[PDB]
Amino acid sequence: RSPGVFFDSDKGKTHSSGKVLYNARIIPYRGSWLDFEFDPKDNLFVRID
Amino acid sequence: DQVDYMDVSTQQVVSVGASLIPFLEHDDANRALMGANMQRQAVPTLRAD
Amino acid sequence: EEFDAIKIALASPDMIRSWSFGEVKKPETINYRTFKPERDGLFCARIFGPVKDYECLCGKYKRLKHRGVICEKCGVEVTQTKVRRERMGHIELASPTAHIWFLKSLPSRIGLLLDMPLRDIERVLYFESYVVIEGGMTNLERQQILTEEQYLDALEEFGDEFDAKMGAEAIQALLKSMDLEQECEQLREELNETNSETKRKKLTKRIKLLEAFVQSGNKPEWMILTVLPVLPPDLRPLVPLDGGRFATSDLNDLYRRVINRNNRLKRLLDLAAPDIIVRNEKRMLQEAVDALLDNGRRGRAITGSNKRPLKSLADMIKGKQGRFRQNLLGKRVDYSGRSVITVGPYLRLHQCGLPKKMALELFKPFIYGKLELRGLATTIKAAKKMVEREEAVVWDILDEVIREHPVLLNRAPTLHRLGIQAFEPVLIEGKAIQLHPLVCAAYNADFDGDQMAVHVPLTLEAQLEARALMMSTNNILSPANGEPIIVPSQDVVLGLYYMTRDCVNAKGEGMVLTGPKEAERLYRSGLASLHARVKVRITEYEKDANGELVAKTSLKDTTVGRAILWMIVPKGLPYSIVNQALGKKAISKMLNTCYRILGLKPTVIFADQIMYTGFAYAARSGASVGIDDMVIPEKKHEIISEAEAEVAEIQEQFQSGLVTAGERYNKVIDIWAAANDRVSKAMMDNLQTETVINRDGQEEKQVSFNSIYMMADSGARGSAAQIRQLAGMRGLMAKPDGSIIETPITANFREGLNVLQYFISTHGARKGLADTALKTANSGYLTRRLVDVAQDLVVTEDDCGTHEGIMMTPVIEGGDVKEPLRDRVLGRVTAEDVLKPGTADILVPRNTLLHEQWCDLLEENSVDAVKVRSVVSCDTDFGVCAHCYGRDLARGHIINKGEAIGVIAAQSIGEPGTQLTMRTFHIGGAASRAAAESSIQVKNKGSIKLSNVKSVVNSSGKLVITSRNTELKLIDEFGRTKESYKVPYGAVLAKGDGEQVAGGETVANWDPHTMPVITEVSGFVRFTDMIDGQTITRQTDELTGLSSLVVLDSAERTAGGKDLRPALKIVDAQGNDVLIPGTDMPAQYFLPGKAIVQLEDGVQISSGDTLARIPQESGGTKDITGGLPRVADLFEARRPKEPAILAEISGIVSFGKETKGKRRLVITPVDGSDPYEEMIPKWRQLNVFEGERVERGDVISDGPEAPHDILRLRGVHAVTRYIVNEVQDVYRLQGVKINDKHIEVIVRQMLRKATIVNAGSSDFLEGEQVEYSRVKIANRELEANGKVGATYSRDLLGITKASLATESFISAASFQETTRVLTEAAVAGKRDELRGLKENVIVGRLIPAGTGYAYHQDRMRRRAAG
DNA sequence: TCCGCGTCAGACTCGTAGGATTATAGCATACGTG
DNA sequence: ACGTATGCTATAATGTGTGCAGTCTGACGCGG
Ligand SMILES: Nc1ccn([C@@H]2O[C@H](COP(=O)(O)OP(=O)(O)OP(=O)(O)O)[C@@H](O)[C@H]2O)c(=O)n1
Ligand SMILES: [Mg+2]
Ligand SMILES: [Mg+2]
Ligand SMILES: [Zn+2]
């Protein structure tokens, strides 16, 4: 996987909600990971590594 | 006028393993794969024919 | 050495000391130059014994002269090295340490017993917070955690009167103080008060644990280890390599971590070091102990040299790579050799080529034996050299022993029992094994580079077993289906086809012969073709009423070839069988016929002769593969070019904006699907009868002798499906995702694909071959899962003495009868006298096997429905009777007692799934579905008979159906079901109920790519809870502005309109609701998700109009890939996410109370005075409409049926009928043939345990779930003694759980969850007395089944006799 | 008692192939056996 | 005497971190 930024979405983490939760992820060549992700209530979250 | 580019040769889709198979065009991709995989396993003979 | 049981209990610190022969006090392995044990080290000989057989270290006492002498200097005994893997050790832990398997292996166990959580215990262990052991002053109560702040408060204030400590020390004292006697009574009292579900569950489990703990004799303190056992050094080896290197197991390394830290703790306790340091040392010590027992569990597994984790103890008992699966149930075996196999077309069925140099090494001890007899070898090393030199006369001795000696031939993988068959070896000079063509089918052995393992049966019993059971001749029919697996294919079929098949005049037409020998005379003389119609005088031999054979001589108009084949045909079968053109399907009946008539001998001969003549005449033909043979039909370019413009038409309509993307997607598939079948049939219509050019006078029409066609028509290789790609059209390929490419492959293999046509072909090819590799594990894992639960089933009794059986009906699905009742009820014992229509005389006895000839009289009498003695209806405790099972389909007559069915059943079920996941996964690569079920056409005249149907007449004048599971029968003259169809919801019927129809009439018509919502009442449409943006969306066009509304589901829906249900409410002209005729339901159809609506608000409607159109996208070839999961889920008994509701007890329905649409039901039975209430959703529609005569388990809702819901209500024979139908439906879709009795085996095993409801004479009581056989044996003594009956209610169990339920813990740990199984078995102190096969195969004893059944029962009378 | 999200359990069976680590001072009396 | 083992040195120095992060369906077990 090529470093940079990448936008994905688990087409149904919770098929309970069945909500397409969108997420972004900064992939470096060296360094820590930087992810942003929504949730069932569309609250933006950040999960380093 | 809508065409902007064109495939150079007719062999660029395939690899080296597959470019040696004659009449590939008349062969199923499942048997073509096995054929190119076995062509790599071909022990050279006493007299090169 | 010969025992009865194996027990598992908790290792007491005192017990661990009993096995240990010393205490390892140092990590020192060996000295560096002197490669010898160190002083009380990990390889110490003073603890684990001497190195060599009878040798001390320093070398003072040597061999047996000093039998059991203990040396002075080194202090080492002089016994065998035997003891170095037997003798154990121990370590005296400075501070006590907790066991990870009684802490982390959930349930907590140590926490479950204390009534204490995990966090609480761990924070005590890692020294974060203290815990109260016992507070004299009732200020602080037990098991109350105090932070480092809260401990200090109680110390100066209260103090002394409260005893609280920290670390593994504390929790041990907590376990040592707790009273199992008192806290058992306390929990029983709290249970009598007001009991719920969760409260009673928790209490009963703890209650049983507490009683189990007292009766197991285990003490809860042994959960903490004061003593740590050491593994024998030979079982954790330090051995030197050939290269001067050494090598050690990871245990030794993990051991050195434990001993170092433990000794460092002894040192720090000597120094009286500050507690902060002592804490770290204790945390470390526990980290090391926990890492030794189970490394990767509590935290990060301690990684070692190659950055990989150290292999711990538990790991060698854990899973595949553990001792069980890898080094015990499976073994590498002596007298075993494997080699590339090649064909053996000269061999008979009971023969196989075995290389000389192979059989040489294999039979090495049998040469040395026969050599000493003749006196050629005086000793064995003399015989060894005689063999080595390979001298001439040794070959002749080897050749002597091998004669009349069977060998086992295995091919991987071993799916079913036929994966090994025995033969009589024939020595051949060459490194290749030569195998018999007909049994190639059983192995699935292709001579394309296959290897087969050889095994020599040593013991005379093994020679008899191999000749009796495992011989190729004794194994013909599959155990799965009563059908021959020993059936020609490939060349053999083609040769017979060439022979029998006829042609016009030819050389010598219409000639006249004395015998089938004159036909061979004239053909080989060159004055007749095998395809010439000539009258021949053949004398056929027909069996009479007795055993005597009747002879009949007559003139038969066949062909020269057919006549010659009669020579192979034994005398006892009719000639009409070889009078047809023989193909693979026809040939399979010849051998079956031959078998059911004459017997075994005649068939083996026949089978071989068929094979020989097949190959020979196949080669005489000269059958080839020219490219002029792959004929494309005349008008392919004419069909496609105009079938392309057809698709181009809809493409322009879509961009205009009328036909939706999903409707177009289904509509374009139907065009291509018609064109594909159009090209396929034009091909064979031009290829089958290409021979329109004959002779005689002028012309005649005849079958085509095109090489490729013959090779497909005969059923030799390929089919109409393959030829389509060759001369016709390749067809539509499948993506690796599962979706089908919109653009298929136009070209074939003759004309040649362009560059993309091949690129496109790849997508379907790679995904088809990806599911050959990856999907195979699910199917093979199923075989494993099935087997374990069905290990124990063996035929025990002869007659169970039970009346119970299983009523079976004919599988008549999809017009043409799918499976005849005769075939369904074949070789199954009846449970009830089943006579002929006129009830006035019996014809079939109750307890009698149904042979094919008895089933023929069922056809004359036309049996309606039959109660067959089933497996599940068996009363035999621990096994089944031969009557319940019936015939062994593999054999052909009633099953032997002692034959192990369960394993035969499991194999039969997993083979087809594992075999249909590789055969058309490597040779296929494209979808071939045709789900255009638009309309039912009835074929024979009949009266229309609908059932479970509730229809309503529409504006047009057409009977529209408003019921989901509507069935359509076809009733004949006398009044019996011939054809049967599934008419779906919102289908338009041509004629209603009771009306006559003619043959070839469209009785029903509908749209397949749509699921309409149809009304029952007329008036206007109202929008309720259909707010734009929240629940639905809107999209308009141009000039006028026709908008469509699309209903969003919880996936595409906001949190605003989640509890809002969208529905199209019906109203009248005034604006009020319209009642549905004869119900208090205002008309309201709830629309589900992705429901497309064309009518907007305020539109007039009649009854029968379509309100909305729910899309029905399902164009993914289920095959075996997406059909096995559904099988697994059924067996594993996983309730669906939309189970259908059923009535519990019979009586009067009475609708009750409601909650914002959530419907209740206050049912008040006629006999039962106490009401029963159950809740129901709003959006879900029912089937009954209130106030009704409902019985036990009527259908109230529609959807998937939960297997637990079926047995709970409608008994055993209902859940058995469900699984059997449901499973077979998936396999019948694939053409997998399995007898229902094999599934019934697994079903029976899934009904093993049962929950008790009512107190009995034994201490059963409520909440216990015991096996069904044990509780019924208690009922045997109860009906004799009286006392209190133990009422019950059988429960259904999934495969994975039914395996872990069996009293045998050895069988459970050998399966999976091995970490948990052992811990639960240790705490219970359970003893396994071994009944299953896994149990006795492990210990390497006689299997309590099959050959060993006669032996094991002779030991059971040793126990009975005192 | 029910919902949410944490850990923990599986993932077919047999055959073949070949290799490499870093570093722990420095010197002077104390402890164990021919 | 020979090998192993124990012992002491005196500038000041006083809280670690390291490393793989598209598995997945299914099933409980503690809080909230
Ligand atoms: N990964 C594999 C490959 C092969 N096999 C075994 O080898 C058999 C034959 O594989 P193959 O020769 O590739 O398939 P065929 O059906 O003989 O097809 P082909 O015409 O391509 O030879 C399979 O049925 C199976 O028993 C297997 O179990 N696992
Ligand atoms: Mg093969
Ligand atoms: Mg093959
Ligand atoms: Zn000694």
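Residues displayed in chain C correspond, in order, to Swiss-Prot positions 15-1376.
Looking at the header, which is where the method is noted, we find X-ray crystallography, 4.0 Å.
Positions of Cβ are set from backbone N, Cα and C atoms, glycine also.
Pulled from Swiss-Prot:
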- C:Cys70, C:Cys72, C:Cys85, C:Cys88: Zn(2+) 1 binding site (BINDING)
- C:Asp460, C:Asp462, C:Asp464: Mg(2+) binding site (BINDING)
- C:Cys814, C:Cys888, C:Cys895, C:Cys898: Zn(2+) 2 binding site (BINDING)
- C:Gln504 to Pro: Resistant to antibiotics salinamide A and B (MUTAGEN)
- C:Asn690 to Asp: Resistant to antibiotics salinamide A and B (MUTAGEN)
- C:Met697 to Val: Resistant to antibiotics salinamide A and B (MUTAGEN)
Of the recorded positions listed as C:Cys88, C:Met697, C:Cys898, the one whose CA lies nearest the CA of C:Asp460 (Mg(2+) binding site): C:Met697
Between C:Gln504 (mutagenesis position) and C:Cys814 (Zn(2+) 2 binding site), the C-alpha gap once rounded to whole angstrom: 46
Fewest-neighbour residue among recorded positions, criterion Cβ within 10 Å, set C:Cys88, C:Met697, C:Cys895: C:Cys88
Distance-selected binding-site residues near ligand 2 (C-beta under 6 Å), from C:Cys70, C:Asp460, C:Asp462, C:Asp464, C:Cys888: C:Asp460, C:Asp462, C:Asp464
Top Cα neighbour of C:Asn690 (mutagenesis position) in the set of binding-site residues C:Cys72, C:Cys85, C:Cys88, C:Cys814, C:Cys898: C:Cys898
Nonlocal neighbours by CB distance (under 8 Å) for C:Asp464 (Mg(2+) binding site), same chain, sequence gap 6 or more: C:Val354, C:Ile355, C:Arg425, C:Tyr457
Those binding-site residues in C:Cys70, C:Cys72, C:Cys88, C:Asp464, C:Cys898 whose CB falls under 6 A of ligand 3, listed in sequence order: none
Structural state of C:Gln504 (mutagenesis position), classified by DSSP into three states: coil
Top Cα neighbour of C:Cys88 (Zn(2+) 1 binding site) in the set of recorded positions C:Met697, C:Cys814, C:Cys888, C:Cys895, C:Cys898: C:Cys895
CB-centroid shell, 8 A cutoff, Mg(2+) site C:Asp460, C:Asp462, C:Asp464, site residues removed: C:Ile355, C:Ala459, C:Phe461, C:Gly463
Other C-beta atoms that fall within 10 angstroms of the C-beta of C:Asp462 (Mg(2+) binding site): 6
Of C:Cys88, C:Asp460, C:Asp462, C:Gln504, C:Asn690, recorded positions neighbouring ligand 1, Cβ under 6 A: C:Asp460, C:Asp462
Candidates C:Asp462, C:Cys888, C:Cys895 (binding-site residues) - the one closest to C:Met697 (mutagenesis position) by CA: C:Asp462
Listed recorded positions adjacent to ligand 4, that is, members of C:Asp460, C:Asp464, C:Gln504, C:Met697, C:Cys895 whose C-beta is under 6 A away: none
Zn(2+) 2 site shell beyond C:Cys814, C:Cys888, C:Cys895, C:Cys898, criterion: Cβ within 8 Å of Cβ centroid: C:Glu811, C:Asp813, C:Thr816, C:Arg883, C:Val885, C:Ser887, C:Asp889, C:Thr890, C:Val894, C:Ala896, C:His897, C:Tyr899
Additional residues surrounding Zn(2+) 1, by Cβ distance to the C:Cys70, C:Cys72, C:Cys85, C:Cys88 centre under 8 Å: C:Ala59, C:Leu71, C:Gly73, C:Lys74, C:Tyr75, C:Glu86, C:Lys87, C:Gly89, C:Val90
Fewest Cβ neighbours within 10 Å, where candidates are the binding-site residues C:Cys70, C:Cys72, C:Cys85, C:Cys814, C:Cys898: C:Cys72
CB contacts for C:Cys888 (Zn(2+) 2 binding site) [other CB atoms within 10 A, all chains]: 22
Among C:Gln504, C:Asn690 [mutagenesis positions], residue with fewest other Cβ within 10 Å: C:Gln504
